Protein chains: 2
Amino acid sequence: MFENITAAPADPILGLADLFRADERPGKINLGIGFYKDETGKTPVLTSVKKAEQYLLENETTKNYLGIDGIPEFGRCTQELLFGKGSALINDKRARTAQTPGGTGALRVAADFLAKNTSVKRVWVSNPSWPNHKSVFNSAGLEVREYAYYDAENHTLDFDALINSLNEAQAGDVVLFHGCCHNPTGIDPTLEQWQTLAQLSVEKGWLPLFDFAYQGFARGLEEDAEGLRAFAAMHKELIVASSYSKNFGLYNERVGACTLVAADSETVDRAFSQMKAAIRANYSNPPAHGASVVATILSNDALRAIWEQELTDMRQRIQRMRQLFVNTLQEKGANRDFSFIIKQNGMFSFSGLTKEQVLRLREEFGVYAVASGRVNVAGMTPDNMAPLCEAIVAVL
Amino acid sequence: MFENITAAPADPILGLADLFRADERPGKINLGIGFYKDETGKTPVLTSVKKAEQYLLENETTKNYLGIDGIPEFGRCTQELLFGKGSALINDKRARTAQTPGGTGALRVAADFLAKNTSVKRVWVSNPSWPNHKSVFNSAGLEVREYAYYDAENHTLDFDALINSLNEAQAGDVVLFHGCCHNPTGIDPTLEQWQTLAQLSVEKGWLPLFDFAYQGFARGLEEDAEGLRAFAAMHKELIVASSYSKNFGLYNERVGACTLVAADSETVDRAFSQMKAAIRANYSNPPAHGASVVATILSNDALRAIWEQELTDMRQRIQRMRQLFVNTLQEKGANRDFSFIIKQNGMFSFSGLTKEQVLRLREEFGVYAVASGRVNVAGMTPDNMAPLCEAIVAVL
Ligand SMILES: *Cc1c(COP(=O)(O)O)cnc(C)c1O
Ligand SMILES: *Cc1c(COP(=O)(O)O)cnc(C)c1O
């Protein structure tokens, strides 16, 4: 059976890690990292999280199955985080949330749900986007098309080309948007560009699908949801796949949610029954630990205050490195102006490097970045900033 | 988009729970339960598990992503549990294990893997089998056919009909076997019937797929794997989907494994790369907590001794109830002989009740069983045995 099986190609993101661990050179610098690192290059478990795990250890009395859509408390906390408390969507009972195995798990359940109970056939993803979007949607037999987004010259959001592309998107098509901290560019629309996209969206009949994995990393918790909120006010239907892997540092516990929004409770309930059927046939019910940690933190004022503080600390550190990066580059002799870096949000930035330059940075200087040019700013520290900038410059 | 969506039908197993919680009658008895309950009707977290969680709380330094196939330690412990240490499969490096979100998650990844990189088109499931098998395989676009298995008269394994049916199974088809404690009948083949199936299997070119969710519940850890071991000795390729939900009481943490076995390491490695690609596109990487608990327990002699003891205790309790059930039935006036119950393994038993009798037990006596007649013996206690047997008899 398996003799004919062809080896699968290297994952563009994860495969880099393998090359890195094998590069026995000492001065190594891994910037193609998808997670957060702190000042010492460590990725610790949050204190709020450790506190929540202690509470769970001495309070859990059973590990009995969770129920297809998971912990209810978790579901409402995510809804409030996403839509706010003064949300008509929540008061009209128009949204339903299913706890899933991470943000990827949410995208897949959305994908299977749509492919099986809907006439959706195409999903529009940005160019570029997170490499795994394509594989997730294609896994469900949906075709992935892409709209323009990035301006390789001015290093900005080419809004005209964006809208120009989306015109080929027909009614009934799913259009995917990153809530904030666009992976891999770091370029997000403005509240004004979002409101324009929201209107264009309802007028054209697109089904929006927000991938939300970095809430709290751009400006703040509520500020980061303004784009989603703009859409939620004008659309009857909507789908948001959220992750708590990065903002809670709960990566390996697989915590995420797939939120379904329909015209009324009667409809979203009917549609949600088919979403639960898709989970039942996939992983059955979700992992309790991570989601449990998120629900207890978010529901306890003391713990939530510590978490939010830990989150702003992470956010502030990334902003500090974006600034120090641009500066160090300049004093190291950079010819090109990298000020646009300071304009980008979150952990990632398209360094504006060519396939050949990143390849050269890797084999000659030991600096690792994703082939696309994506660089993770949280992989920089005041200790490795200089070596990094010298290599980058020597390759310019 | 969602206005046309039809409500999904009630899950045959999970939907019963909903009816139960709504039946405000006091004397309720839920036997259609899929999990273990102890003497007091509770389903506690194991002591070995609590001990392992404490150890993890004070030793984990990061929640960083796990890597597609999960914790290595976990992978080898499951392989030893499944094949034994004096296993050629392990020494020849012919098996590869991927940690998955439970046993259902393992079945789905196997299913997507086979449907996409293989010419498999049909899976043969027993009649009857666990209701979710069909949905999992159909979710991957594979067709599910069923072989005879149960003898509704003698309440045994109709081996002749079994083999008779499997003859329509062609080479390249996947044949699914329950490792032990057949869900829902409790009827398992004997070592002799297993060896016959193993030979018939290699001669016909079937791809075996063992669903292993109750290792340690029939006779014991090693004894329960004899059927799988018989097959592993004569087959070049094989797939086993295991779960630790029931034998570790880790239900909601989603702990399971999908083990791939091929002719040699070179082949299983090539084939495994495509299995990891299927996970990446589904949930990305697995939940660490549950698997972490299983790996630390299984690797520590002290903790593993306590676990095994807790497991034998569970096993012994089920065997006690099977005996008390048959006895109480007899002294309550049972006309039919239920001795066959004592012959069955694990938590489940096909009570040999009609659709109308279970329906009557439910609405008139408040006794809940799955429509198939499946009853969970671990749902009985010395306290509710009498009321239960009186209802069952009054319905005979
Ligand atoms: C990290 C990420 C995901 C995946 O979330 P997990 O929680 O890691 O599965 C999905 N989308 C984007 C854009 C991401 O960056
Ligand atoms: C319980 C069960 C499963 C599912 O395992 P989880 O670990 O609960 O996903 C699969 N197969 C059978 C036969 C089972 O009884």
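Just so it is clear, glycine is given a Cβ too, placed from its N, Cα and C backbone atoms.
The L-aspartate binding site annotation in Swiss-Prot covers A:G34, A:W130, A:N183, A:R374. The C-beta environment of A:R374 (mutagenesis position), restricted to residues of the same chain at least 6 apart in sequence and closer than 8 Å, consists of A:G32, A:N183, A:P184, A:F348, A:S349, A:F350, A:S351. DSSP assigns A:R374 (mutagenesis position) to a strand.
In this structure, A:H133 (mutagenesis position) is part of a helix by DSSP. On its own chain, A:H133 (mutagenesis position) has A:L107, A:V123, A:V125, A:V144, A:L176, A:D211 as residues at least 6 apart in sequence with a Cβ closer than 8 Å to its own Cβ. One mutagenesis experiment named in Swiss-Prot is A:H133 to A, and its note says Slight increase in maximum velocity of the overall transamination reaction between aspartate and 2-oxoglutarate.
As a published mutagenesis entry, A:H133 to N appears in Swiss-Prot alongside the note: Decreases to 60% in maximum rate of the overall reactions in both directions.
Mutagenesis annotation in Swiss-Prot: A:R280 to V, described as Reduces first-order rate constant over 25000-fold; the structure shown retains the original residue. Counting only residues at least six positions away in the same chain, the Cβ atoms of A:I68 sit under 8 Å from the Cβ of A:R280 (mutagenesis position). In the three-state DSSP assignment, the secondary structure recorded for A:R280 (mutagenesis position) is helix.
For the mutagenesis result A:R374 to A, the note given in Swiss-Prot is Reduces first-order rate constant about 10000-fold.
A mutagenesis experiment is reported in Swiss-Prot for this position, A:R374 to F or Y, and the note states: Second-order rate constants are reduced by >5 orders of magnitude.
Farthest C-alpha pair in the L-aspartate-binding residues A:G34, A:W130, A:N183, A:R374: 11 Å apart. Neighbours of the L-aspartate site: apart from A:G34, A:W130, A:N183, A:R374, residues of the same chain with C-beta atoms within 8 angstroms of the site's C-beta centroid are A:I13, A:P131, A:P184, A:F348, A:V370. Listed recorded positions A:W130, A:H133, A:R280, A:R374 compared with chain B at a CB cut-off under 8 A give A:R280 as the close ones. Listed recorded positions: A:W130, A:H133, A:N183. Those with a CB atom under 6 Å from ligand 1: A:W130, A:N183. Of all the Cβ atoms in the protein chains shown, 22 others lie within 10 Å of the Cβ of A:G34 (L-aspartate binding site).
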